[PDB]
Each structure stands twice: as C-alpha cells, then as structure tokens.
Amino acid sequence: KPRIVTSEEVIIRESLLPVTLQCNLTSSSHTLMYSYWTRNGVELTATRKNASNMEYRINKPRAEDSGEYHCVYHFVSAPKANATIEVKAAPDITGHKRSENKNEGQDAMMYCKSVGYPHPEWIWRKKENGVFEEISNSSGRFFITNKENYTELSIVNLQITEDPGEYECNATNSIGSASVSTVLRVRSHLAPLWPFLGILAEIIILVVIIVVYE
Amino acid sequence: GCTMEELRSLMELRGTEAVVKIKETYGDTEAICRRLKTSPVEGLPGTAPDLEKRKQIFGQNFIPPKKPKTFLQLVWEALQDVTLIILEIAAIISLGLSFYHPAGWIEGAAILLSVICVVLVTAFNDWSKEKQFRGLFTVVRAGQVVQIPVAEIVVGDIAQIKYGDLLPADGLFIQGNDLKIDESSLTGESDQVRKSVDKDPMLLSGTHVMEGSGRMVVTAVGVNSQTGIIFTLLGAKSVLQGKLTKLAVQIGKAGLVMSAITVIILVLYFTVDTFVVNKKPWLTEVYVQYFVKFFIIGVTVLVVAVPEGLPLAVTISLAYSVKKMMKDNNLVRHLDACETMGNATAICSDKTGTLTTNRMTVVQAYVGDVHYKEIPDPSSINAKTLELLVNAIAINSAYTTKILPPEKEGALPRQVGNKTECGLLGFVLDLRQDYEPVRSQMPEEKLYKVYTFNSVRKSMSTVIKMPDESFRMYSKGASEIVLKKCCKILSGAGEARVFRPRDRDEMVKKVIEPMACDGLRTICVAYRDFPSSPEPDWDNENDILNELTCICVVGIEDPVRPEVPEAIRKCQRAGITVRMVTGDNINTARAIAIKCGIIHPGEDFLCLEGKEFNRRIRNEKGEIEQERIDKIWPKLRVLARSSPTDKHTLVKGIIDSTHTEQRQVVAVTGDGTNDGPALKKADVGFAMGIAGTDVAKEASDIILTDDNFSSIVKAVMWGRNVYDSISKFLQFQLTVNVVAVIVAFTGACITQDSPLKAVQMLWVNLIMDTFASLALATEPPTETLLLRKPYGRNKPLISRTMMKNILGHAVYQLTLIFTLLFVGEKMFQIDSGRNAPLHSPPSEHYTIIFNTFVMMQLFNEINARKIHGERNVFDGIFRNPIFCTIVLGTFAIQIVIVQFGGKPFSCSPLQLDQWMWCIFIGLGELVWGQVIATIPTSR
Ligand SMILES: *[C@@H]1O[C@H](CO)[C@@H](O)[C@H](O)[C@H]1NC(C)=O
Ligand SMILES: *[C@@H]1O[C@H](CO)[C@@H](O)[C@H](O)[C@H]1NC(C)=O
Ligand SMILES: *[C@@H]1O[C@H](CO)[C@@H](O)[C@H](O)[C@H]1NC(C)=O
Ligand SMILES: *[C@@H]1O[C@H](CO)[C@@H](O)[C@H](O)[C@H]1NC(C)=O
Ligand SMILES: *[C@@H]1O[C@H](CO)[C@@H](O)[C@H](O)[C@H]1NC(C)=O
Ligand SMILES: *[C@@H]1O[C@H](CO)[C@@H](O)[C@H](O)[C@H]1NC(C)=O
Ligand code: ALF
Ligand SMILES: [Mg+2]
C-alpha cells in the first residue's frame, strides 16, 4: 500500500485568503501513470498530469467550495489510493419559498436547500407568540422528509384555524448554523362570496339612480 | 408677330364685344391672319424651322402630366413624424441595453412593431387619396387636308371644322356654313350658339360642333387655351387632421420632458444617497447596471405617456362613418372628407343642373279661359280642344326634335332638339295623351308650304292638307308677336268667340303679366281652317298670318327641383350662407334665386356680373388684391356670367379672407366641367351623380348619387356626428395616458420598480383603444344636430366638459391605484412586489394593479359615451350589438392575457375572488361617474 501525506483539514471562514491543499506520494513502488483531484466523488477539471506530488488552490474559498476532497493516484499495476481531505464550512441556505398560499382542504409543501460540509442536521420550527417552538404532531398530518442537503415539511388536509403561521428551517453543523423562514396562508372557501355581494350592491344603486332620473 | 399674352387676353372676349374690339385694334380677320404670317387660302408652309420657332414662341399643344407619388415615397414621408422618431429611438436603445447581460428583447421589439403598424396605415391613406385624383386625336389642320395629331398644332394654323368634331384649340372664324356650337363645357348651358363674323367670331377649345362646317385660324394652343386654363387650375391636409396633429405633437413633447425628468431624478438621488452614506471607492465596476435599469424606467415612462394608436382609432372611426353615410346617398370618395361639411359656414352653388332640373318644361297654361297654375287632369277639358292642341303641336313641329328614354338610372328623358319645341313635345305627353302615332300619320314627305324660324317674326307655321281640300294652318310663336294677330278664343266646349282689345286686354295683366313676372317665356299656338284657293307662294303670307284662332298660351321654364327651397331653409337655420355662382344671364339667375330662397326681396345684397366683379377687385396695374374682395364677398349673393376663373377667384377670396373674425369653411356644389376648379379649391365639393360630366366627379370629394339637394342636409348632420364621435375617443384616451404617467412617474421615484410595464400598455394603447374607438363611433345621428352653430376653424378641440370628465375620472383612478400600491399586500393578504430584485419573476400584487387599471378603463368606455352633461350614459346601449360585442371581447382577451400571459406580459395568474375584487373596483367607476356628473361645468 502506497503512503500518502496530506495537508491538514481547512475550515473556510469569511476570509478571502486562498487555500492550498497538498498530496505527497511519500512511498510507492508502483509506476504511477496519473493522478487527479475529486470533490464529492466528481473529478475536478484539468487535474490530471504526472503529479506524483500535486496541489489544488482555491483563490476565493466559499461555502459552495467546501466538501470532502480526494486525491487519487492511478498506477500501472496497483489499486488506486484515494487519500481524503475534508474542507469544513458553516451551512448556507440557498433555497426556500417566500410564501405558500393554499386553499383549505388542499396540501402544502415547504422546502429548504443548503450548501455545507459536513452535511447539516435539519430541524423545523414554528413561530408561536414571538418565539419559535417545535412542531407538534398531535394532528398526525405533518410529514418531515429530511435529507442530506434537502428538507421538506408537507401538510395534508390544511385547517384554517391553526395552520397559518411562520415556519423556520434550521441547518446546523459543527461550524455554524443557518435558518430561513416561510409564511403559510390558508384561504377560506367562502372567499369569492364577499366581492360578489358587493357587485350586487353596486348594480342596484346604479339602477335606482336612472330609474329615479327618468 | 403678336405676343402670346396679347392673343390670350383677346381670347377672353365674347359676343359683339369681341367684334368691335378686333375692328378697332386689328382691323378685319384677314389682316390679323397676315400679322401671324399665314394665308387663309394657302395654309401653312410646314417647314421645320418655322414650326419649331412658333412652338418656341407660343408653346405647344401638349400638357405634360404630373407623375404620382409612389407608395415607397409615401412611407418615407410617413417615417419623418416626430412622434414616430422618438419611439424608434426608444426601441433602439431598449434593444441595445437588452444585450448587456453583465427574453428582454420582447419589449423593444414590440415597440418597433407598433411603429410598423402606424406607418403602414398612414401611407395607405395618403395613397388612396392620390389615387382618386389621378384622372385630373387627329384633326384636319391645313388648307391642303392632312390628318395631324392635336399635339402638333401651332398658332397660325388653318383648321377645318365639321359636324361631330371637338375643337382642339382656341381660334377665330374665317368662313363657314351655319355653325352651331355647344359650349356647355365653359358656360354650363346646353344651348346652340350661332357663329358668324358679324355676330360672334370666337371659337373656343373643348366645345362640340353641333351643326355646320367652316375653317378657323388657331390663336391659343397650349396651357393658354380655355381647357388648358381649366387643367392648370386643377393642380395638374384637413381641418380636423391639422388639429389632431398639433395635439399629438404637444402630447409627445410633454412625454419626452417627463421621461427626461424621471431619469435625471433617479440618477441624482442614487448619487447623492450613495456618496452620503456609503462613500464607496470611485471604481466604476454595479454602477452600470443601476444606470441601465434607470434608462429602462425612463423609456417606460415615455412609452406609457404617448398615444401610439391614435391614427388607427381615427381611421377606423372614419371608415365606419363613411360606410354608414353611404345609405344616405352620399358616396364619400376619401375618408377625411366625412367631417368637413359639419363645420361649413358657406355654400357656393351652381344654378343649372344643380338647383334646376335642366329640362325645358311647361309649368303654367291658359286654355279654355281657365288659368292652370298646375298641369290639368287628362280629359279635364274639352276633348275636341285636346285633340286639336295635340295635333297642332305635333304637326307644326315637323322637325327632328324627339324625346328619348333616360338611358341611365333615375334620369329624366333627354331632349335632343331645340329646347322650346321639346318643351311642348313633353307637355303633350304630360297631359297623359300619347302623340307618337299622330305625327306618324303624316310623313314629312306629305308636307307643304313651310317657313322655318321665320326670321321676320320668329314665329313658325305650317300647312297640312289631309282632311279635305280645305287645307289647315298651324302656327306657333312668341306671345308678343302672335297674340294681336289672333281673332278667336275657343273657350271650353263652346265655339271660338271673336276678341279684340278689352277682349284681349283683360287677359293681359290678369294672365300674361303674372306669367312674365314668374320668369316664364310665353309661347302661343293658333290654327286656321279656310277652304280658299291654294296660295302657298311663301311670298303671299302676310294676309294669311291674320285672323288666327288662338288655342292656348303656355309658360316654359327650367324649373327648380321640388326639394331645393326646404333644404336651403334648413341649411340657413344651421348657420350657413348660400350664394349662387352661375354662367347664365342675370335675369334668370335672379328669378331662380328668388324662388329658391337665396335672396329674399329685402334688397340689401349684391348681384353682379363677371365683368364688374373682375374690374372691381383689381388695382391700377390690374392684379387682384384681397382687400378689395373683402368689400364685395360679405354681401354678394348672385354672381352671373361667370367663367371658371371667376368661380375659383371667388372661393379663394372667401377662404383667404381674414374679415368678420370668423374664419370661413366653404363648400361647393356643381355638376359641370366649369365647376371643376372651384370644386377642387373648396374645403368640400359635391358633385351630382346622374348629371355627371365626369371631370366634376374626379374633382369632387362627395358624390350625390341621386341628384337630391336634401342629401346635402344629411351631409351636414352626419358631419356633425363624426366630429362628436372623435371627441368621445379623445376624452377616453386622454384619461388613460394621464393616469398611466402619474403612476409611472411616482412609482419610479418612490419604489423605483415600474408598476406598469411597456408591453402591458402597448396592448392597451394599440389594440384595446382602436376597438374602443369603433365602439364609440356607433350612435346614429339625429336632426337635433342641425340646431347648433358651426364651430370655428381654429377651435381648441378639447372643451370644458371634456376637461371636467378627464380630471374627475383621473382623481378616482389615481387614488385607487395609489392605495393598491402602498397598502395592497395587507388587504389582499399577499406579499409585496415593491422594490423587487433584479430579473425577478412576476407578482400577484402588480398583476392585480394592472388588471384593475384595465377594468377601470373598460368601464370608463361606457362613461365616455356622453360628451355633454347628460347623466344617462346607458341610453341605447343594449340596442347596439357592436358596442356589447366589443366590450365582451375585450373582457375575454384580458382574461386570457392575465391567466396565460406568463413572463412576456409580466402577469401571474389570479384567483377567482381576486378577479371579483378587480371587477368590483372597475365597476365603481360607473358610480363615480354619476357622482361627478352632478358638478355643473359652469363653475
Ligand atoms: C508536500 O508537497 C509539497 C509540494 O510539492 C512540498 O513542497 C512539500 O515539501 C511536501 N511535503 C513533504 C513532507 O514531502
Ligand atoms: C512521473 O515521471 C517520473 C519520471 O519518469 C516517473 O517515474 C513517474 O512514474 C511519473 N508519474 C506519473 C506518470 O504519474
Ligand atoms: C477511495 O477508496 C476508498 C476505499 O475505502 C473509499 O472509501 C473512497 O470513497 C474512495 N474514493 C473515491 C473518491 O471514491
Ligand atoms: C406525524 O404523525 C404521522 C402519523 O401517522 C406520521 O405518519 C408522521 O411521520 C409524523 N411526522 C413526524 C415528523 O413526527
Ligand atoms: C443534494 O443532493 C442531491 C442528491 O442527488 C444532489 O443532486 C445535489 O447536487 C445536492 N445539492 C447540494 C447543494 O449539495
Ligand atoms: C437556528 O438558527 C440560528 C441562526 O442560523 C442559530 O443561531 C440557532 O443556533 C439555530 N438553532 C439551533 C441550532 O438549535
Ligand atoms: F349653368 Al351653370 F354653372 F352650370 F351657370
Ligand atoms: Mg350646371
């Protein structure tokens, strides 16, 4: 087994300093033909050369850059070595819905997406009386479907009394945390009746004037 | 020899006034031929240098036409409108800024499309008008007869004239055999004129030889002859259109000023705010995209400000009105002519053909000792008398005169022969008794002693010998000659009683004098039966021409059309002054003017002939001066013996005059070639349909297809409706553009976000408003429009009631749209579209704003139906299917646009209750209309 010496793990902060990641093939009796860098298992472009000792530079380290990088060495007659360096960053929520408006009896969906490493833990909360409090599943209708970088809160059979509110999604890592809020609004079934009556008023008023004018 | 202008001035003299002049200046005609170096007997040498020198001096017999403007060049002239130039520049810079990425090309492209519409319509109109006026060979030309084209004739030629020829150029009469010419193309009277050296030697261009032969010497050849003058005076925008163009230009420049102020305010505010708070480094990275967005907002203010589709709306309203006017027997030849007659202040009218029927007709009768002011019933008098009268007229005629079928639609029978004789030939038929076989009983072969036209007494007589050896004499003639030679009056069924003075003096001043004072020529018919020995010597007739048996006396006239007096009275109640400009003598002109109502016997007007008119309007150097026309024209009512140039001069003087403080709009009615120039100079010209003379048809704007004067009244009222219809659209459209601007300006300053986009308002201005125009054009006219005075030629176009309506409705629309902008997300329980990020998806907030704007304008289309102060704007609305169809179609298209429009239109779909609230708000405009209709505009 060839020996690889790797650089220390790096935490991306708000600093704009470039970050350099290093891999050194300190011990190898096999004829290497190439090597390449990967992020989340996907090969970075223009990273294949002789490169018995290879370097990767990020000029503008951001949260989207952070991830589990690997430096793979491919030899003539030996299995590849995938020595791994992790690049840690606080979670950054890059997707949500500003508001969700639905009719009562329908079903609603709210989601959040994030960019960070390690993949964050997701928790949903609802603002009650000024303070965000945990979701209570006493009704049995809420369906949380957490995932690696995606999360959904789905509601079925919306009720107009308690469901309307503000819902916050929180993503947490060892570095930091990020939370965003959505507004849910449920519409009454008798909503188009109030304007309609108003129209019936207007027409009546009009008729009277002309019928009185002549 | 003689200069061109001298001969041209000579050729403006007629009758004996010419003869003496010639004898004074240029001796006899054989001398004036010598002065031109030509020989009446020999002819013309025909040598090329001579011909070319003559053509150089006196011109040629050819007038080159004016080539018509092409559709491409009309498009090029349409593109040079300022309102179109600002919009093309805006579209260009919009498409430019669109490609600064560091489908945004729709907006700019849409703007270009709108321009490509307007031009293609405007040019088309200018094309069709050009196409209406586009209309506007060999002769014996020597002593040695040579057929030569008319273009080759030169001054000095000797031409030969025969029956059927059309004279090619003005000339003088050398010698001939009883020429009679038809000069209706110059005077408008269809009478045969006898041409003799002692009486009248002038021959004129374009007249038609009725009878005889002769030879002439050409004097004026080209644009100097009478037809050349007529075609020179025929050339070979509008009042309302000028008002509309001025208004559109000033609205466009107000829009430019507002757009510039918006851009500079945005830029200045950005700079001041940023360099007060942030004070960032002066690197100009950001700092460009802000300026691009500011320029987009400034372009939007310009696009919403200007009325892009105003020519389209005016065109569609005028086309509908023309289509409807066609049912009132008014064929309008081009669009913008349907309005002018609404505001006309004067009419100059031709007499013969226009105000009269142009048929010589027996109107009054004296038979059986009973005066007939109207034609009697068939067999209402003695049958023996009727038979004798019919036979007398028919046989005495003995001449080629006949009556003919109309040969046209709704035309009168055409009299081919002498006028007076055709009058009696039509009188016998107007007695509902046919004369055709009676004459055919006696062929002109079985004929006897006849003296024709009897130049001694001008009374024509014949003798006929079928009944027995006692031959019967039939004589008709003028009353003044024939009456005193009569000795018997057949009265009723009774036998003819003898009469003398005090037996013929009583009918005088009881019968004859009223007829003569009605402007009636009097012709009397008499017969004899004597079995005396035949003495038809043609020299022993004086003893015969006494002891007549006078059967009747008739009165012949060219009668006024039945409907003319009442139409003229209605036209005068509408504030219009009617004048007669005729080519006939002044006595007939004044009689017909009294009967028609043009002059009432108050004797405070001017009646003039052409000579006095021409002399009295000129200075010492003999050129026309306006200040002298301003004395004659205000009180002139009858102008007689006038040429085409006099009619043109009069209408031009009335139009150009600045007296009276009310500038004049002049209409001209006519049916002849000599009316062609004036019909062209008039603001609106009317041509009689059946009585065409096609030159008068291509010179005119409107054709009366039934020869009915009452149609002109229907043209005034219709022209006062068209005006109203356009001022219904101006009140509607000007309420849109105002509100939009105040929304686009304020939204730009405070929210910097443009609540009303550019495609959204190109739908409203282009598509929706032209159909609003067509819907507002559809009220039918009523005669109560004839009760108001003509408007001024320079009136503002925007009245005080229109101003009150525009401002009072803008108040409601602006307060509700500003309420929606600032507190709309709380009421509808949605989230705000204010201060949206860059390239953000559409919003329901701003879609509600747009939909509400359109609903308010849709329900204001109904409010725009009344331009005076009437409350009831629903009067007749359900009787009109076009209005309802257009309103419902607009509603359906708006639903489709909001629901399926997507990003191109910047619309996100709405719920049902949101649509209901938009309709509620839009329908409150009909109630605000009833609120503001209470406010009296007199404050
Ligand atoms: C690791 O590789 C870098 C880049 O070539 C080199 O500078 C460094 O000395 C190497 N470290 C070791 C321990 O070999
Ligand atoms: C790089 O080149 C050296 C020298 O030839 C060789 O020993 C080594 O195997 C190469 N590594 C590759 C091609 O990955
Ligand atoms: C390299 O192989 C190891 C074997 O344990 C595996 O865990 C790792 O995911 C591999 N690297 C990549 C980039 O697939
Ligand atoms: C809520 O209760 C329902 C009851 O069946 C269950 O299906 C669902 O998974 C629960 N969700 C959470 C987040 O507890
Ligand atoms: C989230 O996981 C899915 C799983 O396929 C992946 O396609 C997506 O790129 C991931 N997104 C981020 C921001 O990591
Ligand atoms: C929720 O998010 C906020 C802000 O991202 C963070 O301060 C807080 O710690 C989070 N709550 C947790 C991690 O329980
Ligand atoms: F008889 Al006219 F103009 F037609 F005077
Ligand atoms: Mg006439």
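Here chain B follows Swiss-Prot, giving residues 25-126, 149-182, 192-291, 338-386, 390-1043 in order.
The deposited model was determined using electron microscopy, 2.8 Å.
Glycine too: its Cβ is placed from the backbone N, Cα and C atoms.
One entry in Swiss-Prot concerns the natural variant B:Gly283 to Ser. Its note says: In dfw; results in impaired long-term Ca2+ export at stereocilia. Around the Cβ of B:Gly283 (variant position), the number of neighbouring Cβ atoms within 10 Å comes to 21.
Among the features that Swiss-Prot reports, active site, 4-aspartylphosphate intermediate is placed at B:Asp454, with the record citing similarity to another entry. Counting Cβ atoms from all protein chains shown, B:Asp454 (active site, 4-aspartylphosphate intermediate) has 27 others lying within 10 Å of its own Cβ. The DSSP secondary structure for B:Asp454 (active site, 4-aspartylphosphate intermediate) is coil.
Here Swiss-Prot flags B:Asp775, B:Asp779 as Mg(2+) binding site. Here the Cβ of B:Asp779 (Mg(2+) binding site) has 32 other Cβ atoms within 10 Å, regardless of which shown protein chain they belong to.
The DSSP secondary structure for B:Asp775 (Mg(2+) binding site) is coil.
A gap of 3 residues interrupts the model between B:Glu386 and B:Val390, whose Cα atoms are 6 Å apart. Between the CA atoms of B:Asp454 (active site, 4-aspartylphosphate intermediate) and B:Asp775 (Mg(2+) binding site) there is a gap of 8 Å, rounded to the nearest whole number.
Unbuilt region (46 residues) between B:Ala291 and B:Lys338. Cα separation across the gap: 18 Å. Measuring straight across the break, from B:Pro126 to B:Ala149 at the CA atoms, gives 15 Å, with 22 residues left unbuilt in between. For the unresolved segment of 9 residues bounded by B:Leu182 and B:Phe192, the separation of the terminal Cα atoms comes to 18 Å. Within the same chain, the residues at least 6 positions away from B:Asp775 (Mg(2+) binding site) whose Cβ sits under 8 Å from its Cβ are B:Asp454, B:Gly457, B:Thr458, B:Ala791, B:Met792, B:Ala795, B:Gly796, B:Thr797, B:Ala800, listed in sequence order.
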